[PDB]
Amino acid sequence: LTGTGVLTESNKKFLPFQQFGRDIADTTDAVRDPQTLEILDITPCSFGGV
Amino acid sequence: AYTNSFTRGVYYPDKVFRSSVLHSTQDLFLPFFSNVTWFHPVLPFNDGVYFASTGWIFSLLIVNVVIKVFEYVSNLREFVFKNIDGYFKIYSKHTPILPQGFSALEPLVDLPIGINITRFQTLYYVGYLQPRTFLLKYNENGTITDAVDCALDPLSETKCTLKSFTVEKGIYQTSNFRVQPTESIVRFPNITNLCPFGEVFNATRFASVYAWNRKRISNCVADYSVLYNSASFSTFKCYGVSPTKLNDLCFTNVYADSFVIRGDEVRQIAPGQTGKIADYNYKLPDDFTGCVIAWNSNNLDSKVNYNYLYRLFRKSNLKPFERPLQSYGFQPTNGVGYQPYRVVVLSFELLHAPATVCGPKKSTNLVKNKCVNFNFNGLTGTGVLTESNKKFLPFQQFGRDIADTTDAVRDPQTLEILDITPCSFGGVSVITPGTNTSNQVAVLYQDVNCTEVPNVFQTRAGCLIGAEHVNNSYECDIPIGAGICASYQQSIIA
Amino acid sequence: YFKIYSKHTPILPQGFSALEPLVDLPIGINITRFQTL
Amino acid sequence: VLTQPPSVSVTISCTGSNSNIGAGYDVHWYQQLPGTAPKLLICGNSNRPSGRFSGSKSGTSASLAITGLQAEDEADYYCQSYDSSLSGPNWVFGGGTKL
Amino acid sequence: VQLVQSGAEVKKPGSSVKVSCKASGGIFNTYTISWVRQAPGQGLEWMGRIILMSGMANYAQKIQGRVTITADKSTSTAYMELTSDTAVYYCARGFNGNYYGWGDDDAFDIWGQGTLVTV
Ligand SMILES: *[C@@H]1O[C@H](CO)[C@@H](O)[C@H](O)[C@H]1NC(C)=O
Ligand SMILES: *[C@@H]1O[C@H](CO)[C@@H](O)[C@H](O)[C@H]1NC(C)=O
Ligand SMILES: *[C@@H]1O[C@H](CO)[C@@H](O)[C@H](O)[C@H]1NC(C)=O
Ligand SMILES: *[C@@H]1O[C@H](CO)[C@@H](O)[C@H](O)[C@H]1NC(C)=O
Ligand SMILES: *[C@@H]1O[C@H](CO)[C@@H](O)[C@H](O)[C@H]1NC(C)=O
Ligand SMILES: *[C@@H]1O[C@H](CO)[C@@H](O)[C@H](O)[C@H]1NC(C)=O
Ligand SMILES: *[C@@H]1O[C@H](CO)[C@@H](O)[C@H](O)[C@H]1NC(C)=O
Ligand SMILES: *[C@@H]1O[C@H](CO)[C@@H](O)[C@H](O)[C@H]1NC(C)=O
Ligand SMILES: *[C@@H]1O[C@H](CO)[C@@H](O)[C@H](O)[C@H]1NC(C)=O
Ligand SMILES: *[C@@H]1O[C@H](CO)[C@@H](O)[C@H](O)[C@H]1NC(C)=O
């Protein structure tokens, strides 16, 4: 499952069978690291008007 | 024996973590409060199966854990078995103690098998899954703590509509109501205009094959039924078209070519054939479209008959449809290939002109005061047909309203005028007191008569079912419309 | 289709009147000239 | 009745008369395996259904050609044609040849 | 198309038999049903043909007067029945690849299982 952004440690807890999570608008919010199983949050890369 | 699956058979539809969120999903679920077969035996497998107990064979065999078809090796026992796109999915949970209380089943294993199972055996409750929409409530830990079957009843529909497990008092539109057609009718003018086939097939005098005669047939319907079910046709064959489809197509013109030849000569009146008739007297083109009909006409021709002529010599070959000599001399006593056959060839002409020759149009009876699919003399529509009080001019077939929509039609057989009204439809709304006081609702069908909907109060706004009508006025609470309000007392009143 | 429309009234004169259809003939021919007899 | 050789070890002949084969009428061919109904292998002069075979007419005779001693096709082969004599239409099957 | 016939049965000699045949496959290109019999050790014999549309049937002269064929459109069946041998009676549809309908140059392409009748 693809995406782009900044990966940080998550404080969320996934159930043992869950691989990634989604927010209210059904957008990927977090993923599980498939090798060590830590949960990583995905934040957007900053952008905005200048 | 059956039991009540109060709140069971729900599973996590995917591998996605959700938290503190309400989610609407469509998947194969066991409906709430279903009839689950209770065993103390081979079962069907459909879209998916719910199974519970207090090994399996699907040949996919699960024997406690050894799974073989492909091979894989790894209180209330609650399972779900479904298979999609070749994957056999097993869901499972084990709990202490069908019982009450909601619980979702976690995925156990996804098996990439690629097989279609329709039966299974167990070596004990069996339920079935089907496409339904469920609302799921997740907690902070990603666990499903509750669920709503959006198709179970009107309150569940309201909860799904509002994306909430709690409903505030008010009136909400949750779905539409629409009356479906129950029958289908087609109506056409009762036809008397049949093609003069009698002068082709039931005539007394025929031209001989060397100079055959023809009729031009127009402005009629060809009742092919009369010809193919004839009591005496020895052969009947069509080229480019099947006899059973002739009534569904219209030609510009059809022509009936008739002549007399001997019995065994009849196979020459066909495309691709050669011989004394095919080349010298009646040439039948290889691109011929039409039907050839022939029969034994001995009784009306043969004599104890040097009448019909054909040729033995012609300097050059004939081209399609052109029209030295010898007489046949038909005799009452001969073999089947040597008495006379009467032959009629019906050619089918299609060109850049209005079609003129069709088959008869069949009609159904007329249905009134019910929703039907219909077409009157070719113009389609749907709705309820009633007697009209309108008067059409003698040449008018149907009428239209201000928005150029069919309003009425004339019955093509009896010429009465029928109005077309729409099949009722409208929003269906749920009138509910807050969930914090009561969990019962009244349902309003907008602009629907109560007699056509399937404690009923017919109002101007629509048909209100489940609320009772009282003669006491009150300050309004949940407005319905047209001066009517509803509230909760110990039941819902209007 | 050769369409004929027609009406017959007692008595060009003034006054509006529409002509009702008389007959629709499925002929398939192009006419560019005509004669009255 | 159409005349056929009792057996053939190749081609299967079928001889009639000018009232049925020399009449121009189509001669169809069938292969009947023991235990079941006959299967059509030739329609018309030499057309065939899906599923090695050919044939032709000459005078009042006709024949079936089978090429290659494949498997053990020890079927009873029959010819069929329309007969235009007697006092009415009838269809005639040949004596039958064992291959 | 598929043509299903009756199973085997035994009658007393001199009595009558009715053999059914149902063209359950489609019935969309079937205009006529023919009956052919085969005595044990013998070739095949045409007995008759019925045109389903018209209800008319022709028969082999050798059995004329003791055989009838009935076409029941409503069930898509043809009944072959005899009055007063131990042959197998086969049901087959007529077919021609050059034209639709029926004639003299057509052929029996799809055959049923064969119903034997013995005494
Ligand atoms: C990744 O490899 C480590 C060994 O360093 C192993 O302990 C761990 O379980 C593996 N992760 C997965 C998801 O298999
Ligand atoms: C289960 O089936 C019985 C009839 O055997 C019926 O009376 C009962 O109402 C059904 N219950 C449910 C929930 O469908
Ligand atoms: C389902 O059965 C059909 C045969 O009717 C087969 O072709 C298809 O591949 C099967 N489905 C799967 C996922 O294998
Ligand atoms: C969520 O998990 C924590 C353990 O970290 C537990 O204490 C808490 O009760 C759980 N929440 C619910 C609603 O069960
Ligand atoms: C010919 O006339 C007979 C009545 O003698 C009738 O039954 C038959 O249908 C007619 N055939 C045609 C084509 O009109
Ligand atoms: C329909 O048939 C009846 C005979 O019952 C006849 O009187 C009526 O005029 C026919 N209708 C039309 C439109 O021809
Ligand atoms: C709502 O629920 C609370 C209990 O949590 C109850 O005290 C309150 O009276 C209820 N309100 C209404 C209008 O029923
Ligand atoms: C409902 O239909 C009946 C006819 O069965 C009619 O008498 C009644 O007035 C109608 N009521 C409404 C509100 O349309
Ligand atoms: C309202 O009053 C009428 C008499 O005018 C009576 O027939 C009817 O039953 C009453 N309805 C209710 C709900 O009390
Ligand atoms: C009009 O004339 C052309 C020849 O110029 C002809 O092809 C066409 O079909 C005619 N129109 C109609 C309706 O026949």
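Chain A uses Swiss-Prot numbers throughout; the residues present, in order, are 546-595.
Determined via electron microscopy, 3.1 Å.
Just so you know, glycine gets a Cβ as well, placed from its N, Cα and C.
In Swiss-Prot, the entry for natural variant A:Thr547 to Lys states: In strain: Omicron/BA.1. The structure shown retains the original residue. Secondary structure from DSSP puts A:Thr547 (variant position) in coil.
DSSP gives A:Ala570 (variant position) a coil state; it is part of no helix or strand. Variant annotation in Swiss-Prot: A:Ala570 to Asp, described as In strain: Alpha/B.1.1.7; the structure shown retains the original residue.
Put simply, A:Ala570 (variant position) is 17 Å from A:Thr547 (variant position) when counted between their Cα atoms. Non-local contacts of A:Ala570 (variant position) by the CB criterion (under 8 A, 6+ apart in sequence, same chain) are absent.
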